[PDB]
Amino acid sequence: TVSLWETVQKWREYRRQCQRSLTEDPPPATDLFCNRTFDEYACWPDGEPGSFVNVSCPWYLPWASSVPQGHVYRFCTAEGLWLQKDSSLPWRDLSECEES
Amino acid sequence: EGXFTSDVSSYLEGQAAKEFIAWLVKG
C-alpha cells in the first residue's frame, strides 16, 4: 500500500511543478480567459471563455495507476469567470479521478 | 481473504493517504 508520507512527498512535487507552470506559462491570448490557479488538488491552466478545461488526474494520487485515462474538469464561462457552485468554490468534476 | 490482522493493519495504513486526498479535495 502507498503510505501517507509517499503521497505527501509526491503532492509537494506536484505543487512545485504547478507553481513553476503558473509563473512560466505565457500570458493568455486575451483578458477574457479564466486565470490559472492551484486549488490544492489540481493545477489549472488559463481557461478559454465558454469552454470546458480538462486536466489529467493528479499523478500524486495513490490510485493514479487506476485512472490513467481520467481527467478533472472545470468550466470557463463566456465572461472569463470559472463556473461557481451555487459554496463560493469553483465547479469541479472529479468523477474520472475517484478511486475504482 | 481479508480475514487476517495484517489485512486490517494494511487497510488502516492505506486510509491515511486516502484521507489526505479527501482533505485536499474538500478544501
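Following Swiss-Prot, chain A shows residues 29-114, 116-129, kept in their order.
Cβ atoms are placed via backbone N, Cα and C, with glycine included.
What Swiss-Prot notes for the published mutagenesis of A:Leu32 to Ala is this: No effect on stimulation of cAMP accumulation and on GLP-1 binding. Neighbours of A:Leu32 (mutagenesis position), defined as other CB atoms within 10 A of its CB across all chains, total 16.
A:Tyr69 to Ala appears in Swiss-Prot as a published mutagenesis result, with the remark: Abolishes stimulation of cAMP accumulation in response to GLP-1. DSSP classifies A:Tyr69 (mutagenesis position) as coil under the three-state reduction.
Sequence-distant contacts (6 or more apart, same chain, Cβ under 8 Å) of A:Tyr88 (mutagenesis position) comprise A:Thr35, A:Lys38, A:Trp39, A:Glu41, A:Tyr42. Where Swiss-Prot documents A:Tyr88 to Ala as a mutagenesis experiment, the accompanying text is: Abolishes stimulation of cAMP accumulation in response to GLP-1.
The Cβ of A:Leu89 (mutagenesis position) has 24 other Cβ atoms within 10 Å, all protein chains considered. Listed in Swiss-Prot is the mutagenesis experiment A:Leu89 to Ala, annotated as follows: Abolishes stimulation of cAMP accumulation in response to GLP-1.
Around the Cβ of A:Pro90 (mutagenesis position), the same chain contributes A:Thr29, A:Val30, A:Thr35, each under 8 angstroms and 6 or more positions distant in sequence. What Swiss-Prot says about the mutagenesis result for A:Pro90 to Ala is this: Strongly decreased stimulation of cAMP accumulation in response to GLP-1.
Cβ environment of A:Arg121 (mutagenesis position): A:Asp67, A:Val100, A:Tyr101, A:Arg102 lie under 8 Å away, each six or more residues apart in the same chain. DSSP gives A:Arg121 (mutagenesis position) a coil state; it is part of no helix or strand. Among the mutagenesis results in Swiss-Prot, A:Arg121 to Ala has the note: Strongly decreased stimulation of cAMP accumulation in response to GLP-1. The residue drawn here is the original one.
In sequence order, A:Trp91, A:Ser94 make up the list of same-chain residues 6 or more apart from A:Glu128 (mutagenesis position) whose Cβ falls under 8 Å from its Cβ. Under its mutagenesis annotations, Swiss-Prot gives A:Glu128 to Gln the following note: No effect on stimulation of cAMP accumulation in response to GLP-1.
For the mutagenesis experiment A:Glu128 to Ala, the note given by Swiss-Prot reads: Slightly decreases stimulation of cAMP accumulation in response to GLP-1.
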- Cβ density check for A:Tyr69 (mutagenesis position), other Cβ within 10 Å (all protein chains) comes to 22
- Note on the structure: A:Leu32 (mutagenesis position) -> DSSP, reduced to three states, gives helix
- Item | Pairwise Cα distance for A:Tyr69 (mutagenesis position)/A:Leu89 (mutagenesis position) [Å, integer] | 10
